[PDB]
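Structure, as structure tokens:
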Amino acid sequence: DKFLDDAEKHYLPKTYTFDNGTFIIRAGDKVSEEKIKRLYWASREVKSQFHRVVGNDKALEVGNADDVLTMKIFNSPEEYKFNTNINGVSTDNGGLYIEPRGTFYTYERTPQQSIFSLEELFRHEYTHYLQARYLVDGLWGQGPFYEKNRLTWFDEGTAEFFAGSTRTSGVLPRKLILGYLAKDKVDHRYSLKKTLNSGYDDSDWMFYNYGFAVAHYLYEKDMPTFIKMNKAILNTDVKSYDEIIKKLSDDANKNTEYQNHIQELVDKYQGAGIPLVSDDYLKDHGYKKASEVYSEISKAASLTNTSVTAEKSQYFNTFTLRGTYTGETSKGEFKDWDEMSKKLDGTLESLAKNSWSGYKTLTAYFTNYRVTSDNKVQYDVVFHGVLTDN
Ligand SMILES: O=P(O)(O)c1nc2cc(Cl)c(Cl)cc2nc1P(=O)(O)O
Ligand SMILES: O=P(O)(O)c1nc2cc(Cl)c(Cl)cc2nc1P(=O)(O)O
Ligand SMILES: [Ca+2]
Ligand SMILES: [Zn+2]
């Protein structure tokens, strides 16, 4: 009805466009422009870690709604409830991502109204947008991966995981998730087998946190298994996925390794951070000639066959630089991953020691692993940052 669009204009009067129109935020008049900018840059930190782990940055299907991501942010939990009347989806949540619409619906909130800030919640839900676009073929809720609870622990656990994405230090654990784990009685911790068979029909939802613990355990202590699992999902190889799950679930030593990892996480609760974008992203960086940015980045990261695209956003322009990295002799796909991450984070941290504050906006990932005929590690490498040269 014209009555509903009229209401929607009133509740979401502001429109902010990023990335040549592929990332749109509509927001209430009480949502600060500062917060809008933080959410854009948060998306890039999460996107970068996700593509490093998964190894793919090409949309799986052509012409889906999520070619454009739309975020709708109501002013408050109270005005959020009008979203059910307006767009016909549930508001019994802190937010909701609807894949067929490429739309995330949520609301700004005070620390008194939720434990999770808006940026922290967005970091989690944006991970679902990434899973659906770049990892899980077909629509959410369909196909073999949406039977037998196959991906329930994974989808929620990795969303909690990737919400802890940082700029230069990989993925870090979040205080709030570690707090839930720390408050559990030790002998009520989920076994590895129980976590990998948990469902949304469960009654307690602690599985989100034990699912995170699985993801973080694999990330930190068994990255080969984590890569093989993601490759199985990416290739819709149900057989390989089920074999991995069965091997993890039936091995008593793997569960003890996982239990000990939970204890390490719990021990880290007190001093754990909440990864959120730096204020550096909001500073005025000053002019820097564009080709000097590209040249300096390409040299520090030892890239060849480089290309660059520039994109327009509400408040700034950005660039995406792509190149090929060819390193030394491969120590295998999994030991290669680890050294590539260390190299890329070191390069990002070296560039940020530069006087140009614009280098503090850089995010980077690698994808499409392969070895050369000379058995040399090779990757496509992608950098993203602000561009202050019109
Ligand atoms: O829909 P909600 O209610 O917005 C949701 N919000 C969450 C917020 C945080 Cl920050 C964390 Cl820790 C987990 C969450 N999981 C969900 P989910 O989509 O899987 O129900
Ligand atoms: O992201 P933040 O949270 O903006 C950051 N702030 C810092 C503040 C000070 Cl005062 C010092 Cl000395 C170091 C910092 N390092 C960081 P970094 O990016 O390298 O983790
Ligand atoms: Ca999908
Ligand atoms: Zn979720």
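The numbering of chain A matches Swiss-Prot: 400-789, in order.
This deposition comes from X-ray crystallography, 2.0 Å.
Yeah, the Cβs are placed from backbone N, Cα and C, and that goes for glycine too.
According to Swiss-Prot, the feature Ca(2+) 1 binding site maps to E498, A531, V535, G537, an assignment based on similarity to another entry. According to DSSP, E498 (Ca(2+) 1 binding site) is assigned to a helical segment.
Per Swiss-Prot, Zn(2+) binding site is recorded for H523, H527, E555, and the stated evidence type is experimental evidence. Taken residue by residue with DSSP, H523 (Zn(2+) binding site) is part of a helix.
Every protein chain considered, the tally of other Cβ atoms within 10 Å of the Cβ of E524 (mutagenesis position) stands at 19. The note that Swiss-Prot attaches to the published mutagenesis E524 to D is: Retains 4% digestion of collagen, still bind collagen.
If you look up Swiss-Prot, you'll see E524 marked as active site.
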Check your understanding: Of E498, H523, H527, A531, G537, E555, which binding-site residues come close to ligand 1, meaning Cβ under 6 Å from one of its atoms?
Key -> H523, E555
Revision key, fill the gap. argmin Cα dist to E555 (Zn(2+) binding site) over the recorded positions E524, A531, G537 returns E524
Check your understanding: Taking Cα-Cα distance, which of the recorded positions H523, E524, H527 are within 10 Å of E498 (Ca(2+) 1 binding site)?
Key -> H527
Study note, to complete from the structure: Whole-number Å distance separating the Cα atoms of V535 (Ca(2+) 1 binding site) and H527 (Zn(2+) binding site) is 10
